[PDB]
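Read through the structure below, which is laid out as structure tokens, and then see the notes.
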Amino acid sequence: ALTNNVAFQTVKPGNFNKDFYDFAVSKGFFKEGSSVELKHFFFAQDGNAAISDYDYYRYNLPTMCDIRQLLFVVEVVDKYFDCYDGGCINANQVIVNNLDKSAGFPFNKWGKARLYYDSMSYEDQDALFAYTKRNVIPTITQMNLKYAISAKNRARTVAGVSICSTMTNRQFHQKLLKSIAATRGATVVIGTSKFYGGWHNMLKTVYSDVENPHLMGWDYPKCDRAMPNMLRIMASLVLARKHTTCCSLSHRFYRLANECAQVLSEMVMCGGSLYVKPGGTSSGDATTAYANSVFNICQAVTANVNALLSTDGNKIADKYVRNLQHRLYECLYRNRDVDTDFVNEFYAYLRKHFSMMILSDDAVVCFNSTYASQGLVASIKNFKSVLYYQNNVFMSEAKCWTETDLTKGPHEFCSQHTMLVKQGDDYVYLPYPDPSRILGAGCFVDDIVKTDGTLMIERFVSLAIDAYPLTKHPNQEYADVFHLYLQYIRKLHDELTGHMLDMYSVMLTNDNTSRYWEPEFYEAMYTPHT
Amino acid sequence: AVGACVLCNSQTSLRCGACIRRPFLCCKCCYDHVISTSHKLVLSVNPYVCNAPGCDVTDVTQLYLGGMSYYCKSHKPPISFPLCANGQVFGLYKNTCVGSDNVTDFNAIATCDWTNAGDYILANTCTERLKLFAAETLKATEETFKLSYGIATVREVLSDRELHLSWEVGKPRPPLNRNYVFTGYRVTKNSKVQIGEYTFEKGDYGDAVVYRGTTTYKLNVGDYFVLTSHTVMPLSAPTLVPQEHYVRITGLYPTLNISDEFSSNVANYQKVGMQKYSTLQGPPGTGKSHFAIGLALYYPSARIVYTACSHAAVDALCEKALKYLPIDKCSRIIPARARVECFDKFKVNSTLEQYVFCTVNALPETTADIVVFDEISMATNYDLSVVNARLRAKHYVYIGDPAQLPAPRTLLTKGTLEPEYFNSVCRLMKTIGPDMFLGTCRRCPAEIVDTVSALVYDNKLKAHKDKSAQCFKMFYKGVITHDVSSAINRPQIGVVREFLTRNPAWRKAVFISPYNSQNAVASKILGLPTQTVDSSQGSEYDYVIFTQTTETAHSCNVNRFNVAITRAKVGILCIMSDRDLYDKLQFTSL
Amino acid sequence: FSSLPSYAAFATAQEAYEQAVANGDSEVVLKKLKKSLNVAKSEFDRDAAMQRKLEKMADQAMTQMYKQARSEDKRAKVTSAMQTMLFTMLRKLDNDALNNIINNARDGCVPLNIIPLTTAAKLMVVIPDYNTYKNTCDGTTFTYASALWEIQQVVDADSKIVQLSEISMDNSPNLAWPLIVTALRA
Amino acid sequence: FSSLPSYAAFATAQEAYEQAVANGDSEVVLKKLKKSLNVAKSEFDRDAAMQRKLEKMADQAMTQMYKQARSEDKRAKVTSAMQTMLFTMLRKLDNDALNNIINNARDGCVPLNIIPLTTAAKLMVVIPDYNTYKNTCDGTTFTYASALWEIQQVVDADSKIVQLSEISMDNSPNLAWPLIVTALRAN
Amino acid sequence: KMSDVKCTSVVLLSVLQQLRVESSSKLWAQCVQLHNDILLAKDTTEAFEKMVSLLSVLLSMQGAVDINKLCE
RNA sequence: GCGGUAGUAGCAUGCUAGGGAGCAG
RNA sequence: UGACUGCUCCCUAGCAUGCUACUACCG
Ligand SMILES: [Zn+2]
Ligand SMILES: [Zn+2]
Ligand SMILES: [Zn+2]
């Protein structure tokens, strides 16, 4: 413990935004039986919120994951990452955004990262870095309660990490992390806008000629508590693989050690006291969304490997594929060392019959249908089996959609539905969002961030630019929600200049704005060009 | 925040920080101020200063709009732009604010310091908004004045109740009563925590100071206190409300056919419901508080409050209520820390009375029915605003006679105040008269009203009593040791001590004389009932041993003598001071 | 900004050059005045440009300031805003159960703990006079929150279990009226 | 930008120009005039040019220098506060019992999870229920981690002191429930 | 309709918050429960139930002088 | 009569840094 | 008491270029 009395947390309600809502009903909304109706809200949480949540790590077990097939699908996954580059850098090359966030504990008794990124030379930071390549630095961590709109009354936590970790893991990974972030047209798609028809391009990629195509997604039940450790180490290793020159050996090994002490299983200053974090990842360090994606690919592959071998032997028709499977087993158990010929062969086989697009822990796979029925590509039931025997949770089948027509696109990826509609002359995919989200984000806020939009507006802009695609929808009330947001923004602005002309007659001398309360400024958005 | 131009009414967004009140000024009026007097500091949603790191400027003249901040001359980036501009100052309401031309008295109050009878008469004859403003900057001057003083530390603690103290190097030691309260610290370099409230009084002999402490901290030799103080707050209520008619008295039910000791009153009483508020001019103790009693009961059951300026005044008034009004519907309220112990015969401090009684010093801000104020001619316009705010009702009775002394105004030192200029309703009565009248007493002798009739009042004041010849003088002098702002007599009061054997009816007088510590030592003298001249007033008791000690103006004022003599039911002792005045009152001496 | 010295000179020079090229004259005087016109223009326009610039800077800072000021002060009156919003919202919602309790609470009766819902779970009412007692309490039954409570006690201010129709309006001044009644749900 | 020698030269070039222009003479007079004025213009251009650059750059230098200064100064403040917190943490631990436990080491290395357990004193305990109360910290004392402990005060959620009496089985449903027992290293 | 019920509830719990009710515990518990529930309601009835079974919480307080606000 | 240079003001493009806000994981 | 990323809109400041006219300069 530390204090002499524990601290209790609470999460206030959200606050209302009456007017906009009064507007909304005045336009004939929420008239009963509507197909749009509030559904996201600011849920409130009582006293013992944190620890009554951090308890969930008891969902995390030890595990032994089979060693041979792991020592192989790490190689295939590796092959998925041969188009980037990274290595150690130097102080004057890291790049921080919003260098003003928290700084974990106890450094948060003294100010944000302005100080520590400021009160240190570059040589300071380089001593630090090229120090931890030979030592260990156990750290702490804080747990924070998020306060933002939702749809399920549970808690939320985010692990604010202490500065001496990020301040190195950056230096050690930045080159790669960029190289991934800024490449167009591949598997991992972290960082590719959905504006200006980049979304449509994402799809017309992840199609790419697989013969009999069906679409399937899935989702991971409690993704970041239950991930066993072995897979976390596997992620960190596949990332460090490209460090073959900057580093050495013992440099790496201590660097891995410093990471596994700083994010995997170190103490957790939850509340006013210290615990231990037995395992599982931690959604706040320097290398998440990437590591989550990698792990995810590891699951998808392992599922396919099982789906292959599990199949009988003497019903496979394509003598080529039978000789594949056979060769596969041989390389997997009998052999000892890699068959680069075979590995390249496999990777190609997958790209041909099981293409996949990945965001950090959020997938879509387009796959060769009749194969599935023949079991040479991991249809869902294999996902049940893997999540079981090596994530030891149970992925219900009420969450993994599946799609046979490919026109009207997938079902939901990164929480947008995908309509296919006619732009100009041709046909493109616009992603549009669950309307209730847009509304129930209009009416509930923190305080001044709304309570009174007349100061703000800029929000209402961004919201409308985000709920434009709903103008194309064949349902009705949907398209309305756009025309609402419009006539709103307009009237709002009108009263603003009214006041600045009324109290203080200082009439504002020109317009320009009128592009806002007219749709053309938006739709230009979803259209390829600049 | 925002508001209106405290003078030009214009809604604005400035505060002349150079002021001590920092009020809301229109752009134009602010311009005129910052051009006129010395006040050169302007605040809005930030201050207007030389936001250069090193540069510091008071006025906003050489202040230039730089980028988005401000600068003096020396940092004016060439995208500059002066703030002070062509007879306006940039702020808000750029084009709305309408200036006003009482720049005159605006400067006159913003610059002065109540040194002047002129400063007062303007302050009590300026505009209403400026009237309250003058009022609060008056209290502000008062508070700064009180702040200017010094500190008291200990030489040694003689007793747990008796202490031996001193002050710092020279800093002025105030007078002595209970109106001087302190709070100390046992500072072990640190450990400087409040050690509680302590008031201080004269020891019984020599260098001694009797301290009453609220805490139980045993004081030692390395100990000290600070004279503790409040902080006055702004107000907003007008000093006066609109007087209007009705058709009659509607919505209430009076006392049909009341009585005879209240007979000469019901006409007046009904006049209550005709004028929106009412008042009474009358001679000192003239059925006056009696009249108020008969009126408040003239409506038998109502949310009534009896209240006045001082302690003993409202005390005797509420004993008067008691004496007439049924005590069962009566509650006398007193203050909290309440180091004063008073007539407390009802349910004390019991808030929800129907006939509530409390002094202004913390009149609980409530609504009521016809409330009366008593001794209007005492307090300041500030107070009248304060009570107007705290209170809500139907009819507001303000009784007084500015021939009765008013506030101490211990800042008012040179160039006294003149009658109506005491406060607003003083202007009312001195001009528009009272709202009712009755003009004779039941309460004081005839020779004594002959005394008071050639001095303060006119001979036109004629009471209803007789000469009982229980009024005698003297002119003898001797010791005047004096202490701090309250000088005493020893041989005059000792001749009084042997004189306590002279005439029987004088073993229950009241020791009165124009000094505080004088009457305080008077308890050490013979254990004689006493009263400082102010602690009397309006009342009427039988005998008063007046020992006019010193011969300063505060000691020989005609009005302080008059309020000493307007309270004698039966007679006066007064061993006089000014042979001119000593013969102005007409008795035998010895 | 059609009101500046350079504007005046511009106008004069324009007038002269227009008169000339209207009167017809030498190619050479054309060049004189045309240079002159160029001068007047290419300074007047500059002053007017920078002027409207400064004008706009002023307007922008002013409107930002207004934003900020009204913002903060609203942040300061959050409380009273909230409550008045609530009550208008409630009588807007209009429910005779809600109205029931609300009117009653303004009347005098207020409960002394969360009003529960089950058949069990007594509640405590505070009724402040006989008449206030007489309007709900009619026999041992009890309408409040449009719910039927049966009584199981009565007690005046100083905690004396005083019986049911023991008190009576006539003999009511026999009783401290801060009655602290209890009851249970139908 | 007036105290410039070029300003003297351009100013006198004018002086002569209005001298021979008010006394307007010949095309050569006009020629000398226009020539001088064109070239003294030329002197003014660069002076009134580069000088702007010098000035603006001076100013930005002053800015950045202030900034560097403030940075280092706050570095000083942080180092101070850091060490002082460190030492106020330190001088509360050097119990002999530790020095014992570290001598007893095989090497001078002990895993951390058995230092606060064995050597530390004042114990806090959280409790969610009455049952767990009466099963684990019932009575006035108890052993745990193989050592005795004494109850001091039993505060609750609102930090209201609660005697060891009120905690009946049935006074329980009247309590904020996660009571904090502050026991002590009994010895 | 009911949608306004959910809204009113949000306003309301915000009020009870700022009245410093969270110094209690068990209060804040029962309240946050009623809130978190109606914000998942389904039929106006049991809503109105939890609504009043909350509101009275506030009524039992004495920070509000509702005899004022019912000025209309 | 034509080139280059020199300033000016205008217009564009981009890049920088600086704040304000929105979304997905 | 507020984590690591990624995509966007609006408003400044600097910069470069780039465009255009004016004016002066030399052929
Ligand atoms: Zn001033
Ligand atoms: Zn003004
Ligand atoms: Zn300066």
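Here chain B follows Swiss-Prot, giving residues 5325-5914 in order.
Using the three backbone atoms N, Cα and C, a Cβ is placed for every residue, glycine included.
These features come from Swiss-Prot:
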- B:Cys5340, B:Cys5343, B:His5357, B:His5363: Zn(2+) 12 binding site (BINDING)
- B:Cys5374, B:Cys5379, B:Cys5396, B:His5399: Zn(2+) 13 binding site (BINDING)
- B:5325-5437: domain 'CV ZBD' (DOMAIN)
- B:5581-5762: domain '(+)RNA virus helicase ATP-binding' (DOMAIN)
- B:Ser5360 to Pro: In strain: Omicron/BQ.1.1, Omicron/XBB.1.5, Omicron/EG.5.1 (VARIANT)
- B:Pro5401 to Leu: In strain: Delta/B.1.617.2 (VARIANT)
- B:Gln5412 to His: In strain: Iota/B.1.526 (VARIANT)
- B:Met5557 to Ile: In strain: Omicron/BQ.1.1 (VARIANT)
- B:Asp5584 to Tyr: In strain: Epsilon/B.1.427/B.1.429 (VARIANT)
- B:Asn5592 to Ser: In strain: Omicron/BQ.1.1 (VARIANT)
- B:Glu5665 to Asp: In strain: Gamma/P.1 (VARIANT)
- B:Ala5692 to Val: In strain: Theta/P.3 (VARIANT)
- B:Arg5716 to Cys: In strain: Omicron/BA.2, Omicron/BA.2.12.1, Omicron/BA.2.75, Omicron/BA.4, Omicron/BA.5, Omicron/BQ.1.1, Omicron/XBB.1.5, Omicron/EG.5.1 (VARIANT)
- B:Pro5743 to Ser: In strain: Mu/B.1.621 (VARIANT)
- B:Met5753 to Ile: In strain: Kappa/B.1.617.1 (VARIANT)
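Of B:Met5557, B:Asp5584, B:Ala5692, B:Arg5716, all annotated as variant positions, the residue with the shortest Cα distance to B:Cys5340 (Zn(2+) 12 binding site) is B:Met5557. Neighbour count (other Cβ atoms within 10 Å of the Cβ, all protein chains): 20 for B:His5363 (Zn(2+) 12 binding site). Note on the recorded positions B:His5357, B:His5399, B:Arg5716: the fewest other CB atoms within 10 A surround the CB of B:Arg5716. According to DSSP, B:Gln5412 (variant position) sits within a strand segment. Counting only the Cα atoms, the space from B:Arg5716 (variant position) to B:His5363 (Zn(2+) 12 binding site) is about 38 angstrom.
The DSSP secondary structure for B:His5399 (Zn(2+) 13 binding site) is helix.
B:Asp5584 (variant position) has a Cβ environment of 6 other Cβ atoms inside 10 Å.
Using Cα positions, the member of the recorded positions B:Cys5343, B:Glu5665, B:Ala5692, B:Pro5743, B:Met5753 nearest to B:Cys5379 (Zn(2+) 13 binding site) is identified as B:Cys5343. Taking the recorded positions B:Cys5340, B:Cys5343, B:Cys5374, B:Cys5379, B:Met5753 in turn, the residue surrounded by the fewest other Cβ atoms inside 10 Å of its Cβ turns out to be B:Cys5379. Per DSSP, the secondary structure of the domain 'CV ZBD' (B:5325-5437) breaks down as 22 helix, 19 strand, 72 coil. Listed in sequence order, the residues B:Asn5375, B:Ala5376, B:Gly5378, B:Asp5380, B:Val5381, B:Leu5387, B:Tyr5394, B:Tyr5395, B:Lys5397, B:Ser5398 complete the 8 Å Cβ shell around the Zn(2+) 13 site centroid, once B:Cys5374, B:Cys5379, B:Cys5396, B:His5399 themselves are left out.
For ligand 3, the neighbouring binding-site residues among B:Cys5343, B:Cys5374, B:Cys5379, B:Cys5396, B:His5399 are B:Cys5374, B:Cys5379, B:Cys5396, B:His5399, by Cβ distance under 6 Å. Other residues of the chain with a Cβ within 8 Å of the Cβ centroid of B:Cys5340, B:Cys5343, B:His5357, B:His5363, the Zn(2+) 12 site, are B:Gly5341, B:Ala5342, B:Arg5346, B:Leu5349, B:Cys5354, B:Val5358, B:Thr5361, B:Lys5364, B:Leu5365, B:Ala5434. The recorded positions shown are B:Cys5343, B:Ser5360, B:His5363, B:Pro5401, B:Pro5743; of these, the one with its CA atom nearest the CA of B:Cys5374 (Zn(2+) 13 binding site) is B:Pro5401. Within 10 Å of the C-beta atom of B:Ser5360 (variant position) sit 14 other C-beta atoms, taking all shown protein chains into account.
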